[PDB]
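Below is one structure, written out as structure tokens; the observations come after it.
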Amino acid sequence: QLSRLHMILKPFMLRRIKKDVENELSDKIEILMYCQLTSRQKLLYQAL
Amino acid sequence: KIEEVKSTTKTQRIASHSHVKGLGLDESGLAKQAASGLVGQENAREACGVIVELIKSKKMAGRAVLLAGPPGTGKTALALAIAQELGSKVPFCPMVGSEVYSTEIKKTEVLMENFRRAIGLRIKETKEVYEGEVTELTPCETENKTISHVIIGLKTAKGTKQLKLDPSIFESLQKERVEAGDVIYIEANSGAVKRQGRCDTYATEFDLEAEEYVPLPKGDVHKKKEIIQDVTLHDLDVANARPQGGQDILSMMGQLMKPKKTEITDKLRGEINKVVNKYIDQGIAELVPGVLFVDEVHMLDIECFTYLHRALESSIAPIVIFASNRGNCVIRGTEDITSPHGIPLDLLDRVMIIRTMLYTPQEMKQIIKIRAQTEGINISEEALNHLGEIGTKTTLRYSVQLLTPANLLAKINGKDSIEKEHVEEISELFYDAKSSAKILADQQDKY
Amino acid sequence: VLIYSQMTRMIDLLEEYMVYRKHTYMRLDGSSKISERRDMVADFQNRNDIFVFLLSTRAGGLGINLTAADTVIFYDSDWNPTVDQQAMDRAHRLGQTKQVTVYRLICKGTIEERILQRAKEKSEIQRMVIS
Amino acid sequence: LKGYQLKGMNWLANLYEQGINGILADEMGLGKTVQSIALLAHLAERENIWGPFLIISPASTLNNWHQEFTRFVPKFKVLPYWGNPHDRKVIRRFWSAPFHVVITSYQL
Ligand SMILES: Nc1ncnc2c1ncn2[C@@H]1O[C@H](COP(=O)(O)OP(=O)(O)O)[C@@H](O)[C@H]1O
Ligand SMILES: Nc1ncnc2c1ncn2[C@@H]1O[C@H](COP(=O)(O)OP(=O)(O)O)[C@@H](O)[C@H]1O
């Protein structure tokens, strides 16, 4: 399926990915930032 | 990719009972060997199992129990287990026997304050209120002139209304220094104004001002709501005995003078009973008759024990839990009359006695373990066996109390966990009631 | 900074917040007119007067092209990537002169980790059908 | 103009001449507005100088399309199509050709 779907798209899709044209602008830093629930949140989450 | 993780707030502090989470009974009412933080005491826990069903049944008034047994047998731990077992919705009122000795009010009435405080009440209070920005304010004079009517314009995110009010509300608005462009709240029940702030629409009007600017209110100018109030009969008694509600100069100044207690007269308690019976008939109220717990009951004065004959026989009274750690004492205020648990025999008939008894060494090992993992510490098995040995040599509390000093020594000399050499060192740094009473009797010439 | 959220109720909570702290916010949302989607964009670029911009991922995250943002905060994660990635790349863009930090703000264990697990699973399964 | 955009046009032109449609699927921020405008800028043979097109788009984009048609090559006759029934009716009657693009959204 993968190679067939690739070969169907190859004649009529362009997809470069950023580094091939954004040659000199760097990637995003992604920060997965965790939080606890607050006391009222912990209670209402438990009530659910 | 990257992560961030934070939580700077300290925990609750570990207290001498905070491992107690419930009575640890099964659904048939039998005691589990150790559960919900408790260990052992099977008969005394199964007896408390009958009492927590007694409370939840609501049927009784003034039934009472005496947890009786040596120091360190867990009497206050079972009464705390009852407080956890009932949950927060039912009032458990903790009291100590020597708290009746007020200097503001009689001993024979401090007991009635606690008895009225242990009877909880849940009220479906409908409040009807006005809130908004004060867009207009005009008091009206009329002929004998005096101020007699008030016109107020209020505005919210849901448009605006003009309301017409009693001049006591204008005197309240004047007291709160309310002016046009303020945001206010007025419950029409109390007639109580709150100035919320100045409307945030005006926040640019000055370079420098003292005001809290606040966003314009939402929903209608005039609206009604039900508050599910939790309250106790004592809160009704005392609020009527020194009134701070309404908005006259008197209530406004009973809010300033020293808040002395007063010997509430039985006529007031009677009129409160009549009123709350009508809130119960109206379906506005649910009564939740709770528990009074008198720790150290053995030093209520004989005035108080003889009051409790009448108090425990009231058709109103809460269920009462007593604790005593004493043998055949002389009863306080009698000069020289002795009776079991330090309580007069005349009162001792009126209570179901729950005898509570000394632990085996195996129950001490098991409590010390459950306690150590609650104080948040790790302890090696030969060290805990040495604390169990100290339990046989001394008492449960001394054995438990070596845990946190041992953990302090463990982290100070760099370990993760308590080794036996830490407990064996701490045992020499800190004496106990039995071993101190040796050196203090040996050196008796010098104190 | 850009802030993205799903619930209009939550964007109202964040507007309540940035009225309270004096953060000079502005918002775009499903209720907003094309004349606001003109001007609110044109005033977030071309100015420094607007510290933060409040967005839906669906009404805001497509073609808006806010090159004057430096950072992005996902107050919500969507069940599907692409929507987040379009929303991120409308700060992280041809015409910037800076790094971009994208923050996802997530509750431990309760429910948002299930959304994030599907987002992780999708964000890999989505690759092999393209590259 | 940029070289990857011009090579995008030389790729699209063979699809157009074959009667084949295609996807500009590049990562976001790479100028699909510029590339889809450049259908006019880099095919000289009249169809792509005075022919009427239409753009359909998410509603937040309508003005950035209308702006970017002015910034790259302003020569093309562009019609907005957004806002009130009266305002869209006024413009609808213009196409009663000098309508080189209309800028639109899927609800309309
Ligand atoms: N059955 C028990 N299970 C668990 N902990 C207990 C138990 N009995 C006593 N304790 C604990 O040991 C200590 C002594 O009990 P306590 O209730 O304070 O005794 P006392 O009857 O003298 O007031 C407290 O820390 C208490 O929580
Ligand atoms: N030559 C150029 N000079 C300046 N900006 C350009 C140029 N080529 C492309 N751009 C930028 O392309 C951006 C439009 O990208 P867009 O079509 O929205 O990409 P996508 O749809 O993939 O996210 C605009 O911000 C525009 O300024």
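Shown for chain B, in order and in Swiss-Prot numbering: 2-145, 152-454.
The deposited model was determined using electron microscopy, 3.5 Å.
Just so it is clear, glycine is given a Cβ too, placed from its N, Cα and C backbone atoms.
Swiss-Prot has this to say about the protein:
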- B:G70, B:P71, B:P72, B:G73, B:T74, B:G75, B:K76, B:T77: ATP binding site (BINDING)
- B:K76 to M: No effect on interaction with NOPCHAP1 (MUTAGEN)
- B:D302 to N: Abolishes ATPase activity; inhibition of MYC- and CTNNB1-mediated transformation (MUTAGEN)
- B:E303 to Q: Reduces ATPase activity. Decreases interaction with NOPCHAP1. No effect on formation of RUVBL1-RUVBL2 heteromeric complex (MUTAGEN)
Between B:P71 (ATP binding site) and B:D302 (mutagenesis position): CA-CA distance (Å): 14
Shortest C-alpha distance to B:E303 (mutagenesis position) - which of the binding-site residues B:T74, B:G75, B:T77: B:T77
Recorded positions close to ligand 1 - of B:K76, B:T77, B:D302, only those whose C-beta is under 6 Å away: B:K76, B:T77
B:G70 (ATP binding site): secondary structure state under DSSP, collapsed to three categories: coil
Residues satisfying Cβ distance under 8 Å from B:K76 (mutagenesis position), sequence separation of at least 6: B:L68, B:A69, B:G70, B:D302, B:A330, B:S331, B:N332, B:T363
Check: same-chain CB within 8 A of ATP site center, minus B:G70, B:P71, B:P72, B:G73, B:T74, B:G75, B:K76, B:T77: B:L68, B:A78, B:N332, B:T363
Candidates B:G70, B:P72, B:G73: member of the binding-site residues with the richest Cβ shell (10 Å): B:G70
Count of other CB atoms lying within 10 Å of the CB belonging to B:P71 (ATP binding site): 14
Where B:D302 (mutagenesis position) sits in the secondary structure, as DSSP reduces it to three classes: strand
For B:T77 (ATP binding site): intrachain residues, at least 6 apart, with Cβ closer than 8 Å: B:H18, B:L68, B:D302, B:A330
Local Cβ density at B:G75 (ATP binding site) - other Cβ atoms counted within 10 Å: 25
Secondary structure of B:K76 (mutagenesis position) (DSSP, helix/strand/coil): helix
